[PDB]
Each structure stands twice: as C-alpha cells, then as structure tokens.
Amino acid sequence: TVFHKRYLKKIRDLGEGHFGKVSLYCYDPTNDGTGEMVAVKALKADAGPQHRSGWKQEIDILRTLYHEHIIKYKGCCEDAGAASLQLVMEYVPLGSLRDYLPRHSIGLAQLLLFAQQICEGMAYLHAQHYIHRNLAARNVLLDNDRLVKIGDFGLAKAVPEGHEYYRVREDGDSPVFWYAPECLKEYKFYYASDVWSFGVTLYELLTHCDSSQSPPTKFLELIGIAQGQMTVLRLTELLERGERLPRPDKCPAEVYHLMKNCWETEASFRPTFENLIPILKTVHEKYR
Ligand SMILES: O=C(Nc1ccnc(NC(=O)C2CC2)c1)c1c(Cl)cccc1Cl
C-alpha cells in the first residue's frame, strides 16, 4: 500500500517514537477535507546508517503484524526528503494511556480489560516470534473506553525459532525502569522479559499513570540521583534483593500478587502471555 505525500496535510505533532517523530495528517486526495486521519512516523533526515537499518526493520515488522490489539499498519509514503520511507499507521483517537489516564479516572474493571487486551496482543506477537522490548503505558494506545492497541515497535526484534533470547546492546535510550534483571545484567531479552515489562505497565495503569508514582520516580527515590555511572548497577542490585515497585493505592491484593509474579527474578517462574489471558479474563469478570 502506497500513500502520496502531495495529499498529506499535516494537522499536528503527536510525539516522539524510538527512531523519529509521529505526526497527525489528513490524507485528502479529493482536497474536500473528508479524508482519513493518519498517524505518520518518520525517520529523522540526519540519522546515521545504524538508525536507518533499524527503521527499515520496524517497518518490516509492523507490515507483518495483524491483530485487533496491535496498531494497524496502513502503508508507506515516499519521503523524497530524508530519502527513506514514512510509516503510515491508523490514528488511534484517544491516544496513549500515559496521556489519557491522568485526565480521565477509569474504573478498576476497565483497567483490567486493558491489561487483558495487552496480553492478547503480546501473546500474538510472541507466537509470531517477536519480542517487543518497549512495553510501557506510553506505548499503549486507546481506541475507545473498551479497546486498547500496542504501538511503537522501534525496539521490536525477531527471535530465531531455535533461540529463546536475543542479545541486546549497551544503549542510552533503553527503558531500564521497565526491564527485567537478565536484560540489565546479561544483556539478554527473553519472551519472559516482555512479561516483566507488562507487570510494570500494569503497575502504571493501576496508578493512572501518575508521574509522581512512575517507575523512574519510584526507583530513583530508592537509588538516589548522585550515583555516577551506577544507576543501572544499583537498580540491578535492589531487584536481586527482591525490592519491587509498591502496591498502587486501591489495587486489589491478588492483582498485586499477579504483578509480583510477572516480576519474578527467575525468568522461568514468570507466567507467559498465554497463561495471563484466562487469568485476566476471570479477574476482569470479578471486578466488572
Ligand atoms: O505512535 C504513537 N502515538 C500515536 C499513534 C497513533 N495515534 C495516536 N493518537 C493520538 O495521539 C491522539 C491523542 C491525539 C497516537 C506514539 C508516539 Cl507519538 C510516541 C511514543 C509511542 C507511541 Cl505509540
């Protein structure tokens, strides 16, 4: 599928992804303003060959994914400037849970439904042999009060069939506060590492993405802000000691224990996304 840049009318900027900026455009070939609203992700023109090969990998990944809880790929646009492809995706109207939750008080049952849907989309992703590596409330988009979709595949990687993990690089942009200890210490990302990040995302939802309760805020309160190059080492050490993010206010005790089970230090003790689906369905039913 191909979109022409001459019909793309920029409305506003939506934010910054991993490889570049996301903008909202009206794709209007008739010029009558009745065209579809689309989210367009672009690679910064100044980016090097490392970001360029990774950007092409992200497009390749999103083009192959098709799920009700995964942002819909619409096509690509020939960017004459930057000499690359612009990723055309569906506009998800309510935006990210990070932006939405602080301004709209959502009930516990609805948050658990969002958690269930995240697990459904993540179970499909893992079945396709991919790891997400950036599962956070910031990357979860809300279509309506009852539908959520996973976004930003900028860190997503293919896991070979014979392998259970992918070896990661020492990176400044890594979302360390959403990462399992095996990622921080051994630079290995397992399917089970995405489950750890889900536990963190669930914590975020239960706090209504309150910035004063965010994973960086809480972990840095424990680590301190004057630790030289040792923030990650101190994070690794507290996690190994069994320290964890606290129970969000009004989060049921059993839901917090499910969260802590996503945060097992031993990756094999964590549930898979497939195990989480029937559990979250039952928990959502109890609270609805
Ligand atoms: O792709 C993103 N956001 C989208 C996509 C589609 N539609 C929307 N919709 C809106 O932003 C609505 C609120 C105006 C946002 C996005 C950005 Cl910009 C930064 C980090 C992570 C992610 Cl996933």
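Don't overthink the numbers, they just go from 1 along the chain as shown.
Header says: X-ray crystallography, 2.0 Å.
A Cβ is built for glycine as well, from the same backbone N, Cα and C atoms used for every other residue.
What Swiss-Prot lists as ATP binding site is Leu14, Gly15, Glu16, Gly17, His18, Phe19, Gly20, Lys21, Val22, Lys41. In sequence order, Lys41, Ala42, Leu43, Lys44, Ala47, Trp55 are the residues near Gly20 (ATP binding site), counting only same-chain partners six or more apart with C-beta under 8 A.
Under a cutoff of 8 A between CB atoms, and with a sequence separation of 6+ in the same chain, the neighbours of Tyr165 (mutagenesis position) are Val159, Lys188, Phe189, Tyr190, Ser193. In the three-state DSSP assignment, the secondary structure recorded for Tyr165 (mutagenesis position) is strand. Swiss-Prot lists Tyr165 to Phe (Swiss-Prot position 1054) among its mutagenesis entries, and the accompanying note reads: Reduces basal catalytic activity and abolishes IFN-dependent activation.
While the structure shown retains the original residue, Swiss-Prot records the mutagenesis experiment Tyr166 to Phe (Swiss-Prot position 1055) with this note: Reduces basal catalytic activity and abolishes IFN-dependent activation. Counting every protein chain shown, 18 other Cβ atoms lie within 10 Å of the Cβ of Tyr166 (mutagenesis position).
A mutagenesis experiment is reported in Swiss-Prot for this position, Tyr256 to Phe (Swiss-Prot position 1145), and the note states: Does not affect phosphorylation state and enzymatic activity. DSSP assigns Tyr256 (mutagenesis position) to a helix.
Long-range Cβ neighbours of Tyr287 (mutagenesis position) (same chain, at least 6 residues apart, Cβ-Cβ under 8 Å): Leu108, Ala109, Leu112, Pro252. Quoted from Swiss-Prot, the note attached to the mutagenesis of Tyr287 to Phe (Swiss-Prot position 1176) states: Does not affect phosphorylation state and enzymatic activity.
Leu14 (ATP binding site) and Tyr256 (mutagenesis position) have their C-alpha atoms 32 Å apart, to the nearest angstrom.
Less than 6 Å separates the Cβ from ligand 1 in the case of none of the recorded positions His18, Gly20, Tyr165, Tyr166, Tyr256, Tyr287. If you take the C-beta of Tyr256 (mutagenesis position) and look for same-chain residues 6 or more apart in sequence within under 8 angstroms, you find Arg247, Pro248. Residues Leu14, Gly15, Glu16, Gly17, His18, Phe19, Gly20, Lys21, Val22, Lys41 make up the record's ATP site, and a Cβ search at 8 Å around their centroid adds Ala42, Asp152, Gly154 from the same chain.
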